[PDB]
Structure formats: C-alpha cells, structure tokens
Number of protein chains: 4
Amino acid sequence: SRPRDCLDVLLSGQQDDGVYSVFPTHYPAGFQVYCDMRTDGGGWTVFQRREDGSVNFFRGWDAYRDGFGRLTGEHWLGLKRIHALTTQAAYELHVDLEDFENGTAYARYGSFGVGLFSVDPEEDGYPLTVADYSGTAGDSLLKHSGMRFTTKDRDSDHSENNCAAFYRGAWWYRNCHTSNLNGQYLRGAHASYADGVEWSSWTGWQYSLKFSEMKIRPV
Amino acid sequence: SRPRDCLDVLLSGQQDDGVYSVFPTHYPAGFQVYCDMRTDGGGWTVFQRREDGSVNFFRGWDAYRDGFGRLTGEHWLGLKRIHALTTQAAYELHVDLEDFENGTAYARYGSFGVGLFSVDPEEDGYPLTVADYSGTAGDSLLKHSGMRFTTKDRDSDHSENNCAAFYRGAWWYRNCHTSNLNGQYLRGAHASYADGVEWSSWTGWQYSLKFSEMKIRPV
Amino acid sequence: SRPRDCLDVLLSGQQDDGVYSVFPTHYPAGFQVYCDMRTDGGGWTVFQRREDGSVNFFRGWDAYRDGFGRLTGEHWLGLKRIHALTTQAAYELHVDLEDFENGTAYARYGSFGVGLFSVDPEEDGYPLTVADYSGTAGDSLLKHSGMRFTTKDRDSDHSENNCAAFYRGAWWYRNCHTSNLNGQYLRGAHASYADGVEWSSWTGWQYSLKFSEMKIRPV
Amino acid sequence: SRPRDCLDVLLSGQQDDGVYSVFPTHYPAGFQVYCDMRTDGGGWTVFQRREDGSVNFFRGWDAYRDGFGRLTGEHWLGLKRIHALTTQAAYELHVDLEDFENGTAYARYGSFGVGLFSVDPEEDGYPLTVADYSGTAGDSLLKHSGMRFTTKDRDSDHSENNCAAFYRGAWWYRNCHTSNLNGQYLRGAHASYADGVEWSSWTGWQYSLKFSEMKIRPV
Ligand SMILES: *[C@@H]1O[C@H](CO)[C@@H](O)[C@H](O[C@@H]2O[C@@H](C)[C@@H](O)[C@@H](O)[C@@H]2O)[C@H]1NC(C)=O
Ligand SMILES: *[C@@H]1O[C@H](CO)[C@@H](O)[C@H](O[C@@H]2O[C@@H](C)[C@@H](O)[C@@H](O)[C@@H]2O)[C@H]1NC(C)=O
Ligand SMILES: *[C@@H]1O[C@H](CO)[C@@H](O)[C@H](O[C@@H]2O[C@@H](C)[C@@H](O)[C@@H](O)[C@@H]2O)[C@H]1NC(C)=O
Ligand SMILES: *[C@@H]1O[C@H](CO)[C@@H](O)[C@H](O[C@@H]2O[C@@H](C)[C@@H](O)[C@@H](O)[C@@H]2O)[C@H]1NC(C)=O
Ligand SMILES: CC(=O)N[C@@H]1[C@@H](O)[C@@H](OS(=O)(=O)O)[C@@H](CO)O[C@H]1O
Ligand SMILES: CC(=O)N[C@@H]1[C@@H](O)[C@@H](OS(=O)(=O)O)[C@@H](CO)O[C@H]1O
Ligand SMILES: CC(=O)N[C@@H]1[C@@H](O)[C@@H](OS(=O)(=O)O)[C@@H](CO)O[C@H]1O
Ligand SMILES: CC(=O)N[C@@H]1[C@@H](O)[C@@H](OS(=O)(=O)O)[C@@H](CO)O[C@H]1O
Ligand SMILES: [Ca+2]
Ligand SMILES: [Ca+2]
Ligand SMILES: [Ca+2]
Ligand SMILES: [Ca+2]
C-alpha cells in the first residue's frame, strides 16, 4: 500500500520496469519514480538518467534540489527526494554506463547517501557519502566522498573557481572531478576538457557517454 | 473515509451533485471539488467551469497553478490539483459546452493528464496528455496534445508571440489553438479573433460560449 | 486520538477549558487552540480574544492569514486555520462581549464560515458567510455577510478608501462596518469614530469594549 | 512505529545512543535527531551540541529556525523542531557542560518549552519557558525565562543594542545574558566580554567551554 522505495514495490509483486508511487519515511506525501525491476534481481529506484541530450542538465541550485526532466526519459529526481530515500535506510548505488560504440559498463557502491546527518541538508549542500566500489566501469566516485553538491549559482567545492560553471554540470565537486554524469551531452570524443558526461576511470576526461543511469536499493 | 476523487465519493453512496473532500495519493491533505454525479452515471471531478463571466480568467502563472474562483460557480481548480488527480490513475476528460441559443454539445477523451511523468510538473509547464475523442462538439483538443500550459507571464508555446497574451486566456497553446475555454467571456459572436471561450470544431473562432465544464473520471 | 475541533475534544472526555490539539480534515498536521468547555454545554473552538490591549491587532495580511498573539491571552488564530475549521463541517459562531462597567452580552450565529467554496481562500480574501442571529448584544455582523477580509495592506472592501487603514483594524469590511472587534484597544468611550473594539448594536460606534471572544461549534 | 521523541524510541527497545526518526504530534513528516540513551536512564532528544568549533554558530534567524550542522557533531536542531517537540508534552531540559581541564557539570530544568502557546511561534520569537533548576553547573537560564530568541538580524531583546550581534551568538537575550551556549568557540579563557560558549554560574563571563549538549525528555 505504501512502499518506501522500488524494492518494496518489487516485493509487493510488481515485476515490470516503470513509474511507481513511493512514500519515504520523512516524505509521507510521496512521489513517483522509475523502478528498474531487472538489474541484479531488481528493486532499484532511479534518480538520474542521460540517454539522448533532449534535457538541459546545466541547471541552477533550485532545479537540482527540486528535480527536472521526465521519469520515462532524461531526468534528475532532485536532491530533496534523494535525501528522503537515502536517509530512511542504508542504500547501495548502481551506475549503468553506455558509450557510442554500444559498449556498456557499471559501477556498484555498497554504501551511498546525500546529506545523511545534515540537520538542514539543503543549507549543508547535500554532501556525498559513498564507499565500497565493485564492477567493470572502474571507480570515478570515491574521490568525491564527503564533498557538498555544487551548481553554477552555488559554489561549495575545493577550487578557487566554480567547478560546476567550469565543467558545465552539477556534482559533488572537489578540485574538480573524476566523474561528471550531469555534464553537457557532447556525444563521444570532444576537444573541451572534462565538461561532458564523463566517467574518467572508463572513457577518460574527453569522452561524453551516450547513456547513464544512477539508481539505489537498500543494502 | 478518504475518497481519492468524485468516483470514490459516488461509490461510497453520495449520489447528489455538490462539493466534497477528496484526497489524491500524493496530495494527502486533500481539498474540496465539485462532483458531477449525473453525467453518464456520474463520479466526475470538475476542474473548470464558465457560466456567466463573473470571474476573471485572464490570470497569471501562480493563479493557474493554485486555482481561483468558487467551486459552486466559475473556477479553475488549479494545475497542481489537476496533476495530483490525473497522475494517481488513468482518467478520461468530459467537456460540456452550451451556446447562447441553448444548444449543448460534449467532447469525451478516453485519456487525459497534465505533467504525467514530469519530475517537477510546474517547471515542466504541466504538459497536456489527451487522446481518443468521441461526442457531439467535435475534437478541438487533440492538436494541443504534448503542449506545455502558457499564461500571459510564462510563455512555453510554439508562437514567436505569447499565445496567452494574444488570445487573452491560458491553455496548452501550440501556434496557437483550436480551443480556448479559459478565454474572455465575450458572450456569443465577436469581431476579435479567437480570444473568447472558443471550441472551434463546434462554433468556430469568433463565438464565445455561455457555459463550459471540464471534468475527469477514472477510465 | 484526532479530534477535528473542541467539540470532538469535549466528547472524548476532556471537560476543562484550555489549550488542545485539533486536526481539521484538510489541515492534517493539526494545531493547538483554546477550547471553551463551559458556554452552552461547551465544545467551542476560540479564534479571537481581546481582554487587555497587550497584543497589537493593527497587523497586515500575512499576520491575519497566519495568526498572532497567544492562545492563553489575546490572539487571532489565523484565517488559514479558521478556513480549515469552518469548511470541514457546518459551524455556528458565538461572540462574548464585556464593557468596562462589567456588563456582558453575546451574539450567536446559526451559520458561520470563511472562504467556504473558494478554490484559493487567500486569493479570494476569505469571504464571510454568516446567518441566523440570536442573543443579547444585537446583530452587528449580518451586514458583513459575503464581504472579503480587508487589512491595511490588502483592500477588498466597498469604500474608495481602505476601511482597515481608516478604522485601524482588520475585518470583512463593506462601507465600512457595524462591528470592528479587531480594532484598537481604546478602553471605553473615545472621540475617534469607530476605530476601537466596536460592536455597534450594543455600545455604539464610539465605545471600545474590554473583552471579546469569537468561537465556533458544529451546528 | 511512530515514536514522538527519543523516550518513545528508548521504550520501544532501542538502547544505543545515535540518530533516530521521531514524529511530533504537529510535525507528522517527522525528522531525525540524536538520542542520548545513557543520561539518568536515557530517552533524551538532543537539540544543541558544541564540541570542537567546526560549525559556525554566528548565524541569522532562518538558520536558527531551520537548524544547521550535523546530528553526529555540532548542531542546532532548529527552533521550529524544538517548538514541535516541547508543545506536544511537558519536557525537562538537561544541559551537559565540559571545560578544557576535563571538568564536567550539568543543569536540569524540571520545565522547558519554546513558543509554548504562540499562535505563530516564529512571529512571536519562540519565547523561552524554563523553571525548577537542579544540578552542579548552577543556574544560568532562569533569568532568560519569558524572553524571545534574538539573532544578529532579528532583535527582540531588552537592550537598546542587539545582544546577539554584541555577544556574537543567538539566545533568549534579556539585557543581555547569564548563558550564551551558541556563542563563538573561543576555547577557554578570553579577553573579550561574554561572547564565547558561556555558562556564567559555572565558569564566569570570560570562559568559552569545550563541550555543551542541550536535550529534552518528557517530565
Ligand atoms: C547499437 O545498438 C542499437 C540497439 O538498439 C542498434 O540500433 C545499433 O545498430 C545499428 O543501427 C541500426 C539502425 C542498424 O542499421 C544496424 O545495422 C546498426 O548496426 C547498434 N550498433 C551500433 C554500432 O550503434
Ligand atoms: C434557455 O434555457 C433557460 C432555462 O433556464 C431559459 O431561461 C430560457 O428561456 C427564456 O428566458 C426565460 C426568462 C423566459 O422568458 C422564456 O420564455 C425564454 O424562452 C431558454 N431559452 C433561451 C432562448 O435562452
Ligand atoms: C468587575 O469584575 C471584576 C471581577 O474580576 C472585579 O475586579 C471588579 O471589582 C472592582 O475592582 C476590584 C479590584 C475591587 O476593588 C472591587 O471592590 C471593585 O468593585 C468588578 N467591578 C468593576 C466595576 O469593575
Ligand atoms: C581529557 O580527557 C581525554 C579523554 O578523551 C584525554 O584525551 C585527555 O588526556 C590527555 O591527552 C591525551 C592525548 C594523552 O596524552 C593523555 O596523557 C593526556 O592526559 C584528558 N586530559 C586532559 C587534561 O585534557
Ligand atoms: C576535471 C578535473 O578536476 N580534472 C583534474 C585536473 O584538473 C588535474 O587536477 S588538478 O587538481 O591538479 O587540477 C588532473 C591532474 O591532477 O586531474 C584531473 O582529475
Ligand atoms: C487561434 C489560432 O491559433 N488560430 C489559427 C490561425 O492563427 C491560423 O493558423 S496559423 O498557425 O497559420 O497562424 C489558422 C490557419 O492555419 O488556423 C487557426 O487555428
Ligand atoms: C464605520 C462605518 O462604516 N460607519 C458608518 C458611517 O460611515 C455611515 O455610513 S456611510 O456608508 O454612509 O458612510 C453611517 C450612516 O449611514 O453608518 C455607519 O455604520
Ligand atoms: C552579558 C551580559 O549581559 N552581562 C551583564 C553585564 O552587561 C552587566 O549587566 S547590565 O544589564 O547592567 O549591563 C552585569 C552587571 O549587572 O551583569 C552581566 O550579567
Ligand atoms: Ca569554488
Ligand atoms: Ca511564444
Ligand atoms: Ca477600498
Ligand atoms: Ca535590542
């Protein structure tokens, strides 16, 4: 009746990929998400998808807090929703990647959260918790652990520049990044430095991936 | 106890037309609506009514998001409420029309929604989903399918002008419209082009209707 | 467990006057009110009290929407809360008055509501519904029936002036008033015209009352 | 399932100190707090902690309303949350203090609340209710009883200056204080007057304490 996430949806007997209502502990109004019911037995709540460059990801603080795009296509679920999900239980993160040569890879993180113990996660900049990498894509996220989220209009990074403005995205920037999955949809190899859909451990700092999906499941 | 819409109110044993409390899945505070318990067996949730020009419909974004007028008279229920209703289940739309010669007609749409898969339906402009026309008024809505909602202060249409400013209303404007039920209450035939309560397939682009009601019921 | 008003509190077995939690149908977070468990068998939800001039009632729109003062003393519960109460059921209004000569009187209204059928009661100005007077104070409210609420910063009255600015209060002003229980605490007879705690049918337009209480109970 | 505070968490069978979900009567979304399950049998809800000066406490009104820092470290839970907790039942306050010589002391108050009967506790400035001192630190809070909360940008104190600006903190200032646990983390004895983490009855007006924790439990 009130699944808290896509794993509750799966265990209630819904086996199809698609859009479902979930109701996190501290977000009782609930909201709709895309559930991946296939990957590693299923029950994954999607919070980011790139697939075709139809949606603008070069967005400000309010858009990254509140979410944008469509659940059936390219979207960012919103940091307020990702906080409501990742604080209610211990989640793992799955990242699926595809290049423009139909190569695929994945990274799995045994631990993932945003603003986990922040009294005001927005004020506190939704800081990243991430640990325990496995998979085929290589690790491009551990270096970001403990970093606040930065947008073009709200700088909490460890550059004297704004990493989000400079690398044309929004991420838990350090000085500045090994991943940038919210970067410009530049479609494969590019001359500009690290400002595309980058997962550096797989395809370097000058290759914008075709497809990315970031999704969570209780450990 | 907690009907999600006017069909739940009807099936609970309330047979009179009137104002009732409903509680959509993702709007658990609930709100009051006018229920039509008569049309095609009843259970219709009203979200728009024109009948006498007593209410100003030439309103900005905030008014069309939040609603205006009175449930017992002319009103717009508000796109945030229409989103909360149409995303909780698959709805049909019924449109009742009356001209100033006591002629009536209706359009039925087997599928209707606003911002159905939008992460932020407001940001995304509450885009229209509508399909499967039947009735006596003719179809004046299918051409609007997939269009964002436009007001005089927020332009998401496919004109290089603001369709809402120009046609003095608020609608899912393309370039620009075949219907304008939120247009000025100009009372029948008028010289100005398409800026009245227009349903073009029935009464052309220069006839402001006396009465309109837009209402929804689960398929 | 979840009384909707002070009558539910009374019928649950709480017989003492005081502050209690209530949970209106469309305000499920609930809030605290002062319950009068004595008047005419009890179960009255207080929304206004004057007794000593310790609280400033010459306040703007936001203060009259959101409430001010303290539940144990002078207060205005707030029009958003009075709307949440009066729309969930059919309420009567009781007004208790006291002059500075220890005279008391009361007015009872068989019907009372604010913004009863308004889609956006705030936008719509929380219009007064009131009918069916009885009691000792005389009727000073029926002439206000159907009038929007006016403050010094938001004019919806039927003067070409701002009635709230002019009569130094906040009320459902026509042109302008027969009651002004939110007026200045001027302490009895005064030279200024109708700008005190006025109930004109009892003590005229130049007498500021010592005590007023406005409270509601389901019919 | 829905503990209202850390005492409900304890009595449900959770004996470890740590972060838990609580759901106050008028804050039904709930939020996370740090529970002290050890002090005097346990069940204490933490709302303030100083331990190392890593968090800036010289913050404005919005930060003191909404909370800041992290539940596992230095934080202020936020006056809106402290109001939601202290109005749902009768609470006692426990204050644990430590100096830089590993001395500890405590103050216990048999009665504690903020904005207890305020219709709008924010407007009303979250006024302090506190009574019935016992413990080893001495009383440095009773003189503040009945005072509104003051920040550098919102002055409700009884100085003709802003006590919060002057003593570089945020507190229920009179003219001005005997305690300032939200003051600058100045680390022990200091030349500046009363602008550190001060508990005057224990360590005077020129000694910034190493550790403070303010926490509540139903009487
Ligand atoms: C990558 O996978 C997709 C599967 O959807 C295929 O469309 C691609 O096939 C290529 O494009 C289609 C239109 C067809 O002409 C086929 O012959 C092509 O090989 C596939 N391969 C590549 C390299 O993109
Ligand atoms: C349209 O229907 C309404 C039903 O409410 C009628 O009021 C109209 O009747 C006309 O107006 C009334 C006042 C009366 O004089 C009658 O004789 C008229 O025919 C009716 N017809 C039209 C053409 O508007
Ligand atoms: C009005 O009622 C109140 C009841 O609380 C009384 O205080 C008033 O009594 C008057 O004031 C007190 C202090 C005492 O001196 C008494 O002798 C007075 O009559 C009472 N009467 C008036 C006229 O205010
Ligand atoms: C205060 O208590 C803490 C307990 O955590 C101790 O760290 C302090 O011990 C002192 O510092 C440590 C690093 C060690 O060198 C020890 O020998 C010291 O006495 C303790 N004492 C003081 C005075 O701070
Ligand atoms: C996008 C980004 O941050 N790229 C950095 C690059 O700037 C530089 O690091 S740098 O901190 O010295 O600038 C480089 C060598 O160290 O490593 C990369 O990961
Ligand atoms: C209100 C409105 O939009 N009216 C259009 C009109 O502008 C014009 O279309 S137009 O796109 O060429 O301008 C016309 C012929 O095509 O069709 C109408 O539906
Ligand atoms: C406060 C107020 O409104 N007082 C009016 C007064 O202004 C005048 O009415 S007036 O509409 O002509 O001005 C008078 C005689 O009619 O009646 C009073 O009730
Ligand atoms: C921080 C603060 O307020 N310190 C006051 C100090 O200012 C002065 O009091 S004072 O009201 O006269 O200024 C003093 C003697 O009375 O007592 C202290 O508690
Ligand atoms: Ca920077
Ligand atoms: Ca346009
Ligand atoms: Ca006026
Ligand atoms: Ca001051």
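Since chain A takes its numbers from Swiss-Prot, the residues it shows come out as 239-457.
Backbone N, Cα and C atoms are what each Cβ position is placed from, and that goes for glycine too.
For A:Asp395 (mutagenesis position), other Cβ atoms within 10 Å of its Cβ number 25. Summarising the annotation, Swiss-Prot assigns Ca(2+) binding site to A:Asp393, A:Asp395 and lists similarity to another entry as the type of evidence.
Record note (Swiss-Prot) on the mutagenesis of A:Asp393 to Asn: Complete loss of binding to acetylated bovine serum albumin and reduced binding to chitin; when associated with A-395. Taking the Cβ of A:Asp393 (mutagenesis position) as centre and 10 Å as the limit, one finds 17 other Cβ atoms among all the protein chains shown. Following the DSSP three-state reduction, the secondary structure of A:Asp393 (mutagenesis position) is coil.
One entry in Swiss-Prot concerns the mutagenesis experiment A:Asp395 to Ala. Its note says: Complete loss of binding to acetylated bovine serum albumin and reduced binding to chitin; when associated with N-395.
A coil conformation is recorded for A:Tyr405 (mutagenesis position) in the three-state DSSP classification, outside any helix or strand. In Swiss-Prot, a mutagenesis experiment is listed as A:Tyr405 to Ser, annotated with the note Significantly reduced binding to acetylated bovine serum albumin and loss of binding to chitin; when associated with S-431.
Cβ neighbours within 10 Å of A:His415 (mutagenesis position), excluding its own Cβ and spanning all shown chains: 28. Here Swiss-Prot notes a mutagenesis experiment, A:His415 to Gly, with the remark: Complete loss of binding to acetylated bovine serum albumin and chitin.
Proximity of A:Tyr431 (mutagenesis position) to non-local residues of its own chain (separation of 6 or more, Cβ distance below 8 Å) is seen for A:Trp443, A:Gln444, given in sequence order. Here the residue is the original one, but Swiss-Prot notes a mutagenesis experiment at this spot, A:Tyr431 to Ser: Significantly reduced binding to acetylated bovine serum albumin and loss of binding to chitin; when associated with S-405.
Among the sequence features in Swiss-Prot, the mutagenesis site A:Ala432 to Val is noted as follows: Complete loss of binding to acetylated bovine serum albumin and chitin. For A:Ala432 (mutagenesis position), the same-chain residues 6+ apart in sequence whose C-beta sits under 8 angstroms from its C-beta are A:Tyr405, A:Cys414, A:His415, A:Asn418, A:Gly421, A:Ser438, A:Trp443, A:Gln444.
Looking at Swiss-Prot, the entry for mutagenesis of A:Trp443 to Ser says: Slight reduction in binding to acetylated bovine serum albumin and no effect on binding to chitin. The secondary structure of A:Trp443 (mutagenesis position), as reduced to three states from DSSP, is coil rather than helix or strand.
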Greatest C-beta neighbour count within 10 angstroms, which of the mutagenesis positions A:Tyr405, A:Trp443: A:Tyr405
